Amino acid sequence: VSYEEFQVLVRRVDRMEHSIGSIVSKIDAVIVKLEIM
Amino acid sequence: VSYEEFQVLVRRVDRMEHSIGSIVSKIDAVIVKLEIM
Amino acid sequence: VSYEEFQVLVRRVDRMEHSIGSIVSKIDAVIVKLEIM
């Protein structure tokens, strides 16, 4: 396994961590809307 | 690091991207339900 | 690509699967709250 292909995956995982953070932010916002509804 | 083990991880990341897409679809649906409630 | 660096990524993916499971649990809980509201 070469460095280039491995970095492709590292870049994707980092991207997904960002996607997960955004999803967590959205779900937590929804949770607050329901708690105060 | 061999190709076989690396592909196991590549397959898992691809699977997780699908899981993330589904989660995003669900959260966006919930967001719309709250906006029109 | 060495074993050490590859394991760093394997550990992170495993962590993210846990993060995804928690997000799925939260979104499913929200979905039920809306269905019974």
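What you see of chain C is 834-870, where the numbers are those given in Swiss-Prot.
Structure method, as recorded: X-ray crystallography, 1.9 Å.
Placement of Cβ uses the backbone N, Cα and C atoms for every residue, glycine included.
Long-range C-beta contacts of C:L842 (mutagenesis position), restricted to its own chain and to partners at least six residues apart, with a cutoff below 8 Å, are absent. Under its mutagenesis annotations, Swiss-Prot gives C:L842 to P the following note: Loss of protein solubility.
Under its mutagenesis entries, Swiss-Prot includes C:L842 to A with the note: Abolishes oligomerization and interaction with PKD1; when associated with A-846; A-849; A-860; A-863 and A-867.
Among the sequence features in Swiss-Prot, the mutagenesis site C:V846 to E is noted as follows: Loss of protein solubility. The Cβ of C:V846 (mutagenesis position) has no same-chain neighbour under 8 Å that is 6 or more residues away in sequence.
According to Swiss-Prot, the mutagenesis experiment C:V846 to A carries this note: Abolishes oligomerization and interaction with PKD1; when associated with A-842; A-849; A-860; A-863 and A-867.
Quoted from Swiss-Prot, the note on the mutagenesis of C:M849 to A is: Abolishes oligomerization and interaction with PKD1; when associated with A-842; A-846; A-860; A-863 and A-867. Within its own chain, C:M849 (mutagenesis position) has no residue 6 or more apart in sequence whose C-beta sits under 8 angstroms from its own.
Recorded in Swiss-Prot as a mutagenesis result, C:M849 to K carries the remark: Loss of protein solubility.
Remark: C:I860 (mutagenesis position) has no non-local neighbours by Cβ distance under 8 Å and separation of at least 6 in sequence. The secondary structure of C:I860 (mutagenesis position), as reduced to three states from DSSP, is helical. Under its mutagenesis annotations, Swiss-Prot gives C:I860 to A the following note: Abolishes oligomerization and interaction with PKD1; when associated with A-842; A-846; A-849; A-863 and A-867.
Experimental mutagenesis is annotated in Swiss-Prot for C:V863 to A, with the remark: Abolishes oligomerization and interaction with PKD1; when associated with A-842; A-846; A-849; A-860 and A-867. For C:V863 (mutagenesis position), other Cβ atoms within 10 Å of its Cβ number 20.
Annotation of the published mutagenesis C:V863 to E in Swiss-Prot: Loss of protein solubility; when associated with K-849; the original residue is retained in the structure shown.
According to DSSP, C:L867 (mutagenesis position) is assigned to a helical segment. Record note (Swiss-Prot), mutagenesis C:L867 to A: Abolishes oligomerization and interaction with PKD1; when associated with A-842; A-846; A-849; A-860 and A-863. The unchanged residue is displayed.
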